[PDB]
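Reviewing the structure listed below.
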Amino acid sequence: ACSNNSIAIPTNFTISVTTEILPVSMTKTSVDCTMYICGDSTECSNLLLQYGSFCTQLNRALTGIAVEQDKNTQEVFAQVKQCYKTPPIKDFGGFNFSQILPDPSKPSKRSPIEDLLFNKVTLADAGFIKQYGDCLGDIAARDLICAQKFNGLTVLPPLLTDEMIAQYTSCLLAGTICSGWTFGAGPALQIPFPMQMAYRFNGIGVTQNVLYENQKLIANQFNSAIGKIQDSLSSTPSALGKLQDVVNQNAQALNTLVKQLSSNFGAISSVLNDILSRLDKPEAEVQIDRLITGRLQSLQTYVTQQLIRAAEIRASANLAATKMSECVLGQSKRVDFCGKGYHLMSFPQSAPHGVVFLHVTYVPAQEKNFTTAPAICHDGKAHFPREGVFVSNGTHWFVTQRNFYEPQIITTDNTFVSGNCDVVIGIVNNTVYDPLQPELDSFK
Amino acid sequence: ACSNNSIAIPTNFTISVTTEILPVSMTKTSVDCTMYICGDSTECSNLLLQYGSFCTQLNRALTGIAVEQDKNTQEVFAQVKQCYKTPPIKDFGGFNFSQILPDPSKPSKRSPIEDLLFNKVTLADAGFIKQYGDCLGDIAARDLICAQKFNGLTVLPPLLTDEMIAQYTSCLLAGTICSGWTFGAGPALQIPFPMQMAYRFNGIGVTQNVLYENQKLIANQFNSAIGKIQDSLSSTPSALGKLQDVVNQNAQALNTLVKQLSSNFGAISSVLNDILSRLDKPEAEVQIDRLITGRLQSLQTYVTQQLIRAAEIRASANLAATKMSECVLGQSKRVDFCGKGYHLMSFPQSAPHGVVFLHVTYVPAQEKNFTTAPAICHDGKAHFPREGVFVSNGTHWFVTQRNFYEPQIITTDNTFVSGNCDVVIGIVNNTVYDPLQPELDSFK
Amino acid sequence: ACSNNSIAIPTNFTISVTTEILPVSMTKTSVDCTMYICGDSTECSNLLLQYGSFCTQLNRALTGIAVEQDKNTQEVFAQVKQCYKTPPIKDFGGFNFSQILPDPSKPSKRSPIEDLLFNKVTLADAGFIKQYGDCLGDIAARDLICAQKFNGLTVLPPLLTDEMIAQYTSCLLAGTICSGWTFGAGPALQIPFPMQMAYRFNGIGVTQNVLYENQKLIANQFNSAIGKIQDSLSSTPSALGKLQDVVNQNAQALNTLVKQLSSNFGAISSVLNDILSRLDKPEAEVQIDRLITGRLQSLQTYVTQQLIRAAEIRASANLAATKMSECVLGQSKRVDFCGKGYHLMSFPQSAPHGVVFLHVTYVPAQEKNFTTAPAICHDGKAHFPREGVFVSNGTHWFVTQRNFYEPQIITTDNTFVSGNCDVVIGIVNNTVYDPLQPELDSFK
Amino acid sequence: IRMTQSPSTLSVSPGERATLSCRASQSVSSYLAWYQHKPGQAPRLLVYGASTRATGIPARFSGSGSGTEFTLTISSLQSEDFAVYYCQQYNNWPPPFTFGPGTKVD
Amino acid sequence: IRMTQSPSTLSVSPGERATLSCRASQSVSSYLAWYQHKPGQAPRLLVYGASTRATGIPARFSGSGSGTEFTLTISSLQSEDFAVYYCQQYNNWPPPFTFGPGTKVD
Amino acid sequence: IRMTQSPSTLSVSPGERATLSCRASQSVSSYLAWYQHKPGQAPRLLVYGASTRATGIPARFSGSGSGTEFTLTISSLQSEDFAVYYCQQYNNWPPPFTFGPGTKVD
Amino acid sequence: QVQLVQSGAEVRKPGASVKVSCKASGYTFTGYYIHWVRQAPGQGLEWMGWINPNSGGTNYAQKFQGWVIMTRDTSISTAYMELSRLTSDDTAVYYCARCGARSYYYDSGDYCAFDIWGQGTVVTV
Amino acid sequence: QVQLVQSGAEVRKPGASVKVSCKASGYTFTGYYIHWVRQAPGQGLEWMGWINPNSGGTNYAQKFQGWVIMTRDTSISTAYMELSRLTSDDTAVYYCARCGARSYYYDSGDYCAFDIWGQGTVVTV
Amino acid sequence: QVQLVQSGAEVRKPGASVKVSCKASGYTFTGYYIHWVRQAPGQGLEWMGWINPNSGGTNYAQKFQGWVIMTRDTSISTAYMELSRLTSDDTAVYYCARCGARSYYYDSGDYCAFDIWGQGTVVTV
Ligand SMILES: *[C@@H]1O[C@H](CO)[C@@H](O)[C@H](O)[C@H]1NC(C)=O
């Protein structure tokens, strides 16, 4: 597919909306050393002194995991600090943002897409997280009372609540749809959305007249894609596979940990005091040491699994953060990085422990090849196009942009003269219309 | 602050000069193992064999700190190797560079700003550094003689002297003020300073005609800012807080180290030989071991404090180096990174153990919103601006650039025809002036 | 060289071809623990249990070296996955690519430059690699039989064969010479090579009319450079110094390793069984332990030398990969990074354990200084150039681009009016030709 | 080194995906293999390495995992897939080649 | 672990900023707290953690530092700020909770 | 620490480049020096450090290498270059300053 | 409303048991660790140990091991500390404090700093 | 064509030598390690050891050290395993397998996984 | 002008003391470490030890510990090395050198390489 006298240019273009889901954080947890090792024991100073080192190491690992998760979510969801109020209007030049812009009427202050994501992503009722949330009672004074039941197992609340994440997402949506984002600082000057889209088309290499002559078509395509994405998310269960899989993995890890907690292993009973009460001290020592070793091994397996999951989530959060930095805050020059085609705009939305990007993609189609000539000779003087290339449809010659087919007649304003026709190789004979000639001839 | 038919553009602009001070290096130091542990002892082979490991580790740490500092200062102050002679002229199109360009008449070959920075940043006379400098005698043969007094405490001279740093800074100033710097290689082709400033304005998104019509105003603003920055530096003592604080911290660390050196701790006397002379060997062993342990602990505290300070200075030097790479050698696209606004130019200057950047900042002001229309219909044919947007001042329509308010009448050369007026949404009825029509009518 | 009323612009330009050779991989090798430590011994379980730890560590190190080499070569030679067929034509607008494009007629499917590189880069016949290749017999079942001869010394075949590397290089050459490469995805739309070169000149800051008026000269220069580079490679032996030096270093390391393998050190004989047969067990234990320690130290020296060489080759491969990413797949904005001047295009070719880049370099020459003026006054109205600067050849004034000397007469289409002549500083008095005036005067 | 498999038995209907987990006390890297041993036939190799399948093994069998934990998955349980699954470690260090406890399927 | 404070006493005029340094033998991370003990009153918590202040504590008190070295600063010394300052370490490892030697102010 | 040189002797014609390798049991960093000892004259310093030459030493002598392996190269062997080459390590740890076995040239 | 109340000053002969009662008001007795510290005349503060009011777990330091017994009474919300074998060096002031000020984020329940203290009981041999 | 053949079931009195013969066909006998495994009734698999048919090197486990003697015959390609001092706990099934499936890239000859096995010999005490 | 001068060749009976004097000229005697090395016939060089002319600190190797006593005379700038218990294996050539060539940057005074040496004294038992 190579030629020395032909050029292939697109004829038609399409606008698509793609959804990219990326997890950003998990459910933080911690274990109490003074209660996991000790348990319901009247005196456990010697046991604590014997077995506190590994417990402290595991607690440090859990603290590192929690701080890494909090740092990741803060980095991915707090890139911009400046903010301003929401736009009351929902339509901008025919584009419908009802599913994206939050609805102030609803007390949740969320979006229909966000509401669907929150409803379709839940947690198992028969889980440790749900029981801990029910027993917490929305008070920090009762944390230890319930932690005694779970032997120090606690769920650390996230640093940023759902309301803060929703507010940040709404502010980002306002800054993207309205006005714009500069490379740094904060929001840019107020500009109408069609003008911003025309600027984006100019950035990707398409003249704004294409948008201005096809505003209705692109608006209809965007509305259809927005309407279809909600149905696709609601119907297809595999769309939200990543977040649901992560939640289920965390829930099953916690469930198997708490199940192994109640296991008696190879002792008379799980009660530490009963072993020493019903047995002599020399035998009770090993009968408790075996239980301690089993619990420590189970906790080590849980913490190494949590470390692996935390590393994976950290990688995913870094990918999400760099995607937001490159595509959300500004136009991205990379091809197929955000969507399949040319990235135009991104509309982030929040989901339980995740972020969804609605990438807008420009896709050329119906590529056609036409004969091209480097220069046109009219009166023994080479003419070169100012911005574009010469394309012949078969009988006539026109000047068109590289990335689109916009046949325009040859005029003295679209071309400039330089040199003679003999020097240039590939010269083609054609007539260059001068608009002054008919006006001067009309006088006669 | 969102609308679908209005656009906000700046009306006025201001030029400011900001000063950014960043430390790049510290005072390197080292300790002699054969003299710190031994001291004024006739025979100390056994003590050296006993206590040389930690001394060697500390010496390696100090060597690493010194090499890191030297690498940092070399990286930050030797980015460009090519050089050429200074410009004898001090005025370039009305801009005054007297305070920036070095004065060949003065033997110091420095600038008034550099002279003020050197004078206002000094070191305490009653310090170890000053005493070592006085005792050195500008000869390397006397280093050991004076190091014996300080028990191996020596001040390593910097790899690059003040003269070399001043020459590099002057060369960078010449390369920035005149000609230019390309992305690599060396100096660019010679070009007048106003033309370079116009190119910078074109880069930031402002037409050069704005500079050419406001050269006097921007020159006066730059001169006023340059004059005021010297008074601000001379009057306000907190401007140079970072360098003075670093110097004072190093001086007080050295002072407390040398004060703890003379401490007798818990022995009869600080003299090692006196302890063994006035006491039997078994008791003298521990009476010397306690002093050795105390000195080793003091040296460990000093070296860990020096390591922390070296890490902080390394971070600061990396920040300074990347700032110089992004802003000094070329225009930076980031907003508010170099100053508060749009970065234009940087004029680095040297200060004792630091670099000061004089960032030039362009700041828009008096933002005003005007009604805008995507296209103008004149004779049933849509017209679109080639470079700019349509702005209405309330009664009449004009074409203006996005980043500035330059009302220009609508003419056939500033707009191009494409399509019909019915397809485009937002068309506005207006008359497009044709310059050929009055010339043709004058004939009749 | 500083002035306020003079600008320096180039007058002539040259096109050069530079060759950059970079190694990408080495000859992977591994050692068998069950045979190196044991050897020709009937029973060696105790010796293996005694001396397997360090052997396992060295096997792990060798495996890491091999996987690093394979990852490096895969990264450097598999950047792009999409591919399409070769262009049958060898001439594109006068440019000759016979030495670059592979010849389908030859069964090797290589290029004359690639054939010369393969022929001039060989390996010593009296080496371990050649003997292992001869003894392998192109079958994996005989690997252990020959490894027994070399005591576990084996040569790991590369993951990518020469055919795959040649195919990837040919595909990259097709994608560069024909059509183009976008920032991501795959090949771009089809475009003639002269048009792509004109686009490259526009990217570097040169109008395409310069290429269109000097196509023959640049084509002749490129052909001459291509013809001369083959003679330079064939004649000068130091051009291929890096690859030959690396190959010789690897060969001599393997040769000295195998020579030390046959050394008897300080025992009766190199045979392990003979030592225990001719001596009692207590003495045979140490007589075999000394041989094991000597061989073990030799293997440690070999593996640490291999680690150093692998680190160096990894650095070189990273440099080659980033050079290919920046220059081969697209235009590079850095100056003197690819060649000495302005980078235009790159044509990678494969060589034994290396990649050669044929960087195309644009070099300006004959720099000349001319008087320049910011603005021109014709009828009491300041005129500014749309794209270019005002240059005086001594008597007359013209408008020329910044990076080249293209004297064009002043016309109303190359300049725009803004403001009055009094405000601007540096105004020059000159006449601006209006093309409409002679046409209107011809009527009278 | 100790190898432990999970679960002990499975009740999977024909034509249904199933999975089996395996783990080790310490890191094993990719030196793990899965073996299928029938009551009346010698054990055969199914997956060697991290995820590479042996010759003659249908694509239904697959392997995944790393570090200390691996998993073996089957797209559809059939009559021929009624045997015991074992984990074999061929890491040179430690010299012993510990096997898996075994897992039954149905 | 050993905790040492500095200096032993201060002579600061009223309405003047003052600082007190504290250090440990080994790394303590952010598990350090500052306690103010009056001669006639029980010690009270002023700053817990690296720089977080306790409830009811005026903004005049502040804390800084990390690793092994911390500092406590007061914007203005007053009559209520005449007590002894102690450093408390609540790191689980080592189990003992070593206190500070104490520092007087005036 | 043990220092070993290579080779034991050389047969190099006048006006020809020659090289000599030196190595240590463990890492030495840049604390290595090359000494030339004539049969009738005291040893003299040629290259101190990694590659720095001593004062009065002609540019023909040069040094290279790092880590544990170093090399000394001569552009042209002359009559004055007929002596024994030794490697000296002045690293403080270990305290002993081990020398090189020696290498003859011709 | 939260307050910790200690018993008054008491004097005991050497080699005798000293019973110090610490009571808490204004908050739930269970769910918060209670620690004891000793301040010697002219010396620093030493952490004697801690008791969990929820379960009853007691952990003492090596120096104070055996000499100190801590009991809890959740019915009246008291923490009774009993010292045995009174030594002449035991003359000091004993304070009871509640471990709080816990960072609800990034931290677990074990790491805490005392926020509320008692009044102080002085014992003389 | 490749196949491993083992001897039939044999019964020996305790404290006696058992000679198990393993034969390989369809490929070259030398150049591939041969290993032996033991499967106990109701227990797992234990790797007894390995023998190199090329040289003759034998490596056994600590538990099976001394009790197992491995000999080779390349003329007829047989790997004889001799057990001595038969114990009542030795009742199991012995399999001989060839170590293969080696990753020709990134791996050496030592690391391999068995791809072809034998038939299995059952011994009863 | 800098030069190191050693004493002439001397012969001593076994089990006697040998006094070797090293003098320095052209530079200040104090402020530069002076080291001693031994070259045996047919063997390598061994660093006997060092002495500081400024203070007087002497450090010897383990092998040469006790046998060697180093004294200084700053008045005439001479370093005296006194041997003891002359053994038949002590026959060698003793050189005195000054440690210099110090990198004034990146390095301290301890790390140095000898730049100027003596003449060499040969002793025979
Ligand atoms: C530049 O500034 C200096 C210092 O204020 C002044 O002396 C000099 O005249 C100025 N140059 C001008 C105004 O051209």
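Just so it is clear, chain B uses Swiss-Prot numbers, and the residues here are 706-1149, in order.
A Cβ is built for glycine as well, from the same backbone N, Cα and C atoms used for every other residue.
B:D796 (variant position) carries a strand DSSP state (E or B). Of all Cβ atoms in the protein chains displayed, 12 besides its own lie within 10 Å of the Cβ of B:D796 (variant position). According to Swiss-Prot, the natural variant B:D796 to H carries this note: In strain: B.1.1.318.
B:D796 to Y appears in Swiss-Prot as a known natural variant, with the remark: In strain: 19B/501Y, Omicron/BA.1, Omicron/BA.2, Omicron/BA.2.12.1, Omicron/BA.2.75, Omicron/BA.4, Omicron/BA.5, Omicron/BQ.1.1, Omicron/XBB.1.5, Omicron/EG.5.1.
Sequence-distant contacts (6 or more apart, same chain, Cβ under 8 Å) of B:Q954 (variant position) comprise B:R1014. The DSSP secondary structure for B:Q954 (variant position) is helix. Quoted from Swiss-Prot, the note on natural variant B:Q954 to H is: In strain: Omicron/BA.1, Omicron/BA.2, Omicron/BA.2.12.1, Omicron/BA.2.75, Omicron/BA.4, Omicron/BA.5, Omicron/BQ.1.1, Omicron/XBB.1.5, Omicron/EG.5.1.
Contacts of B:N969 (variant position) defined by a Cβ separation under 8 A and a same-chain sequence distance of 6+ are given as B:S975, B:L996, in order along the sequence. DSSP assigns B:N969 (variant position) to coil, not to a helix or a strand. Swiss-Prot lists B:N969 to K among its natural variants, and the accompanying note reads: In strain: Omicron/BA.1, Omicron/BA.2, Omicron/BA.2.12.1, Omicron/BA.2.75, Omicron/BA.4, Omicron/BA.5, Omicron/BQ.1.1, Omicron/XBB.1.5, Omicron/EG.5.1.
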_Checking proximity to ligand 1 here: which variant positions out of B:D796, B:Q954, B:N969 have their Cβ closer than 6 Å to it?_
B:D796
